[PDB]
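Enquirer: Can you keep this structure in mind? I'll have questions shortly.
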Protein chains: 2
Amino acid sequence: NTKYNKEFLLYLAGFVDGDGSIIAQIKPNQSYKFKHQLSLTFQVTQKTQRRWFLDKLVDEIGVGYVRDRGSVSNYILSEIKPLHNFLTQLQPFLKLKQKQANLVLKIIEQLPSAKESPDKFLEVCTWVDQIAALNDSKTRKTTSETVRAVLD
Amino acid sequence: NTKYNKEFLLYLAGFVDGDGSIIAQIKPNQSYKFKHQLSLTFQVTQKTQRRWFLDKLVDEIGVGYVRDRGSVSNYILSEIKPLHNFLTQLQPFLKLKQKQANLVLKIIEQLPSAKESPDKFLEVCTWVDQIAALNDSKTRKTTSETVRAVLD
DNA sequence: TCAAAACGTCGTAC
DNA sequence: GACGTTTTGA
DNA sequence: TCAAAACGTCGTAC
DNA sequence: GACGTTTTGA
Ligand SMILES: [Mn+2]
Ligand SMILES: [Mn+2]
Ligand SMILES: [Mn+2]
């Protein structure tokens, strides 16, 4: 687990509160025991003409990748272990998205428990709802209620 | 002059690179000698439900103000002297808007001597052209070229 | 005549 | 910015 | 059955 | 985000 520079984490936290995103999703998927995937994503979005900035995130964080689609690019970090290491060191300096980062950390630690029992899986989905409530959520479709209707 | 904490500047520089703006305008106004106002503005925009974040900025920067218009709020720093002091300390930590920051610092330093000759005024106006170029400019009307047309 | 505020608009880059 | 659906590669 | 990637959509908050 | 137009008041 790499330890990040403090001056870098301070800058990055500011940028993240601005144009970053801490996302938790419940993704419908038949090939899972509970018919859903718990997905977490750290994301920093930026215009493609400035993807050089996002490339430097890949170099400094040491993990993750950049995806271009249209006129816009995104730094993506999804791997649960590095994501937990990174958000642990970024969380103290976040102001607008601190709670989300903490809920994500909380979710990742309780991930193996989430597969064991349907009750635990539902409660973790409840935390995903809390992250969604704190973000500027507009197009959310799958909630813990959706999961509760499936776990029967 | 007010000295700013380094860690405060590092975070803020990040958030500025994300949701902030360094704006330089040539405002057409007949009351001025050269029929144009040189206007500099440091801006930080945010959804009005997160207004407190910007209200916090005023207390920390110690100058400037917050204005609401609908679902969007802005922190504005227009006062030339506190702006120069602020930007001087913030500039080292900027990555996306560092060039435009430093250009603003040069305009401010040349403002008084730019009121003396119409040629130096035009030279300064070109510095604001460089700023609008570095920005994601989409609705710009008054450039140095239009200033040149009026000075004849 | 000027610094600064006030008020307003629009198209993406989030 | 913050989601959505679908596929890959174990 | 999973983690992760790939691919795709949409409404503002910049 | 990044501009625009108009007004205030020494
Ligand atoms: Mn933002
Ligand atoms: Mn931005
Ligand atoms: Mn933004």
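Chain B uses Swiss-Prot numbers throughout; the residues present, in order, are 2-153.
Per deposition record, X-ray crystallography, 2.7 Å.
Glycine residues also receive a Cβ, built from the backbone N, Cα and C atoms like all the rest.
Grabbed the feature section from Swiss-Prot, which reads as follows:
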- B:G19, B:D20: Mg(2+) 1 binding site (BINDING)
- B:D20 to A, L or N: Loss of catalytic activity. Reduced affinity for DNA (MUTAGEN)
- B:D20: Mg(2+) 2 binding site (BINDING)
- B:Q26 to A or C: Alters the specificity of the endonuclease (MUTAGEN)
- B:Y33 to C, H or R: Alters the specificity of the endonuclease (MUTAGEN)
- B:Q44 to A, C, T, V or W: Alters the specificity of the endonuclease (MUTAGEN)
- B:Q47 to A, E or M: Loss of catalytic activity (MUTAGEN)
- B:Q47 to N: Strongly reduced affinity for DNA. No effect on catalytic activity (MUTAGEN)
- B:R68 to A: Loss of activity (MUTAGEN)
- B:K98 to R: Strongly reduced affinity for DNA. No effect on catalytic activity (MUTAGEN)
- B:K98 to A: Strongly reduced affinity for DNA. Increased catalytic activity (MUTAGEN)
Enquirer: For B:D20 (mutagenesis position), which of the listed mutagenesis positions (B:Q26, B:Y33, B:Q44, B:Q47, B:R68, B:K98) have their CA atom within 10 A of its CA?
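Expert: Near B:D20 (mutagenesis position) by Cα: B:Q44, B:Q47.
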Enquirer: Who sits close to B:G19 (Mg(2+) 1 binding site): which same-chain residues at least 6 apart have their Cβ under 8 Å from its Cβ?
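Expert: Those within reach of B:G19 (Mg(2+) 1 binding site), by Cβ under 8 Å and sequence separation of 6 or more, number none.
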Enquirer: Of the mutagenesis positions B:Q26, B:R68, B:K98, which one has its Cα closest to the Cα of B:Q47 (mutagenesis position)?
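Expert: Checked the mutagenesis positions B:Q26, B:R68, B:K98; minimum Cα distance to B:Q47 (mutagenesis position) goes to B:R68.
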Enquirer: Drop a 10 Å sphere on every Cβ of the mutagenesis positions B:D20, B:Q47, B:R68, B:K98 and tell me which sphere holds the fewest other Cβ atoms.
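Expert: Across B:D20, B:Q47, B:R68, B:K98, these mutagenesis positions, the one with fewest Cβ atoms within 10 Å is B:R68.
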Enquirer: Using Cβ atoms only, which of the recorded positions B:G19, B:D20, B:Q26, B:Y33, B:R68 are under 8 Å from chain A?
Expert: B:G19, B:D20
Enquirer: Under DSSP, is B:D20 (mutagenesis position) part of a helix or a strand, or is it coil?
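Expert: Helix, per DSSP.
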Enquirer: Could you measure between B:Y33 (mutagenesis position) and B:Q26 (mutagenesis position) for me? Cα positions, answer in whole angstrom.
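Expert: With the alpha carbons as reference points, the distance is 14 Å.
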Enquirer: For B:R68 (mutagenesis position), name the DSSP secondary structure in the helix/strand/coil scheme.
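Expert: Once the DSSP labels are grouped into three classes, B:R68 (mutagenesis position) ends up as strand.
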Enquirer: Measuring Cα to Cα, how many angstrom lie between B:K98 (mutagenesis position) and B:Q26 (mutagenesis position)?
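Expert: So the alpha carbons of B:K98 (mutagenesis position) and B:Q26 (mutagenesis position) sit roughly 16 Å from each other.
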Enquirer: Specify the secondary structure state of B:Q44 (mutagenesis position) as given by DSSP, simplified to three classes.
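Expert: Its secondary structure by DSSP: strand.
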